[PDB]
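Engineer: Below you'll find the structure I mean.
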Amino acid sequence: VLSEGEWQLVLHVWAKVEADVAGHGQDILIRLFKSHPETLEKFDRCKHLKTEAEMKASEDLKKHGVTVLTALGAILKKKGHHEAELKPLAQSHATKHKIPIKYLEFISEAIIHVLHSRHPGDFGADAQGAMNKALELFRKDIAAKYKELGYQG
Ligand code: HEM
Ligand SMILES: */C(=C/C(=O)O)C(=O)Nc1cc2cccnc2c2ncccc12
Ligand SMILES: O=C(O)/C=C\C(=O)Nc1cc2cccnc2c2ncccc12
């Protein structure tokens, strides 16, 4: 459980993401793929890491980054009351895409990295810790739903 104050720190920095969801999404996915290139294998080959400029020019990558951050922002605004939003995400990510929790840890790391790089004034230790707790709760709850669907990843 997060405190109300911790939720507020989470949603305060999230409002900065909402000013430009696509740009944040691009930086987060580029960080993910550079730091953990194996995560490209969950998409069509082109399993090969392209240059940063090719990733920034990609209409498909920019769309993916907005798909992710739209869904995650709706989850964070529920302040832990997110069973109904996690249900369809667990369904697809466990049964169709097959995304292991360790890849959700990787993308959580990439989100925290970009938020710290772009908004340090809104992302000191207390806010970083609140965002860490919020993303740990997301991963814990999605993992329990994965198991309910028979996926142990
Ligand atoms: C914060 C974490 C994430 C969120 C909120 C998220 C959200 C979404 C949403 C909303 C969709 C579209 C609807 C659907 O298929 O469920 C989607 C599709 C997808 N996601 Fe995720 N995702 C996350 C993490 C990841 C990660 C880490 C990977 C891979 C390493 C991944 C792989 C996919 C794939 C392969 C698709 C299908 C894309 C396509 O067919 O074009 N997701 N995701
Ligand atoms: C590969 C690269 C290119 O520029 O031709 C390619 O099109 N394959 C591919 C990679 C990829 C990576 C991350 C997310 N989504 C994708 C793709 N999505 C749809 C079709 C192909 C994709
Ligand atoms: O565009 C597509 O049709 C498929 C994906 C893909 O990654 N192609 C590439 C394949 C490679 C193989 C070996 C080394 N480098 C690369 C490479 N380097 C940069 C950008 C793209 C690629």
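Going by Swiss-Prot, the residues shown for chain A are 2-154, listed in order.
The way this entry was determined, per its header, is X-ray crystallography, 1.5 Å.
Quick reminder: no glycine exception, Cβ is built from N, Cα and C everywhere.
Here's the feature list from Swiss-Prot:
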- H65: nitrite binding site (BINDING)
- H65: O2 binding site (BINDING)
- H94: heme b binding site (BINDING)
- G122 to A: In metmyoglobin (VARIANT)
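Thinking about packing and proximity, how do these listed features fit into the structure?
Structural biologist: When secondary structure is read from DSSP and collapsed to three states, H65 (nitrite binding site) falls in the helix class.
Note: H65 (nitrite binding site) has non-local neighbours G26, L30, i.e. same-chain residues 6+ apart with C-beta under 8 A of its own C-beta.
Taking a C-beta cut-off of under 8 Å and a sequence gap of six or more, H94 (heme b binding site) has these contacts in its own chain: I100, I143, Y147.
Taken residue by residue with DSSP, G122 (variant position) is part of a helix.
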Engineer: Across all chains shown, how many C-beta atoms besides its own are within 10 angstroms of the C-beta of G122 (variant position)?
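Structural biologist: Its Cβ has 9 other Cβ atoms within 10 Å.
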Engineer: List the recorded positions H65, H94, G122 whose Cβ sits under 6 Å from any atom of ligand 2, in sequence order.
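Structural biologist: Checking each Cβ against ligand 2, the ones under 6 Å are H65.
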